[PDB]
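Okay, structure first, notes after.
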Amino acid sequence: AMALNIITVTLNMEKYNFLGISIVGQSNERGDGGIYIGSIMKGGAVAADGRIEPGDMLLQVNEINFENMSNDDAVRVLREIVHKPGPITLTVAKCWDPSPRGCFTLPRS
Amino acid sequence: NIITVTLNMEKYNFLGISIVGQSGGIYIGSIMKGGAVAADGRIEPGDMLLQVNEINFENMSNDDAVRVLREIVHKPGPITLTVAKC
Amino acid sequence: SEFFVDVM
C-alpha cells in the first residue's frame with residue numbers, strides 16, 4: 001500500500017457554520033472500503049478550503065478514526081461533531097483508484 | 001400519496017431533517033427532535049422531497065437541491081414542502 | 001446513495 005497524497009484540513013466552523021459535504025460508503029465482502037467524500041457544495045467550510053475533492057477517503061475527523069467505521073456510525077459521528085461548536089480537522093487520502101480495494105493500491109489492469 | 005406540508009417556522013429555525021441522495025432524487029434520511037418537521041409529524045424517513053416553495057428539484061443535481069433547500073430554510077418565513085410518500 | 005452531513 002502507498003498513498004497518492006494525504007492532507008489534513010482544519011475548518012473554521014466560526015466563518016462557515018456547516019461543512020457542506022455528503023459522504024459515500026464503499027465496502028466489499030472482504031471488509032475492504034471506507035468512508036469517502038461524495039459532493040462538495042459551494043458555501044460550506046470544505047469548498048472554501050478547496051483542497052478536499054469528491055472521492056477522497058476520510059481517514060480521521062478530529063481524534064476519531066474513520067477507516068473501520070460503518071456508514072451508520074460515520075454519519076452519526078460526523079453530525080455529533082458538526083452539532084457542537086468548534087473547529088473540525090479532516091484528514092483525507094487522495095485515492096489511486098475509487099474501488100473498495102483501490103485507495104492505496106496502484107491500478108493493475 | 002403526494003403531501004404538502006406547510007411549516008410556518010415561527011417556533012423553529014430549522015427543519016430537523018437529514019437528506020439522502022440517490023442517483024434519482026433527494027429523500028428524508030432521519031427526522032430530529034426539536035425541528036419543524038417533527039412538530040408536523042406527517043413526513044417519514046424514505047419520503048422523497050419534490051419541491052420547496054414552488055421550486056422543483058427534478059431539474060437539479062441532489063447536491064444543488066440541498067443547497068437550495070438550505071438557502072430557503074435560511075430565509076425568514078414559512079416553508080411549503082411537497083413530498084412523495086415512499 | 002450519498003449521506004448529506006449537515007442537518008437541514
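Every residue number used here counts from 1 along the chain in the order it is shown.
Method on record in the header is X-ray crystallography, 1.4 Å.
Yeah, the Cβs are placed from backbone N, Cα and C, and that goes for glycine too.
Copied from Swiss-Prot, the annotated features are:
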DOMAIN    A:8-80  domain 'PDZ'
MUTAGEN   A:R30 to K (Swiss-Prot position 271)  Localizes to plasma membranes
MUTAGEN   A:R101 to K (Swiss-Prot position 342)  No effect on subcellular location
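In this structure the C-alpha atoms belonging to A:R101 (mutagenesis position) and A:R30 (mutagenesis position) are separated by 9 Å. With DSSP classes pooled into helix, strand and coil, the tally for the domain 'PDZ' (A:8-80) is 15 helix, 26 strand, 32 coil.
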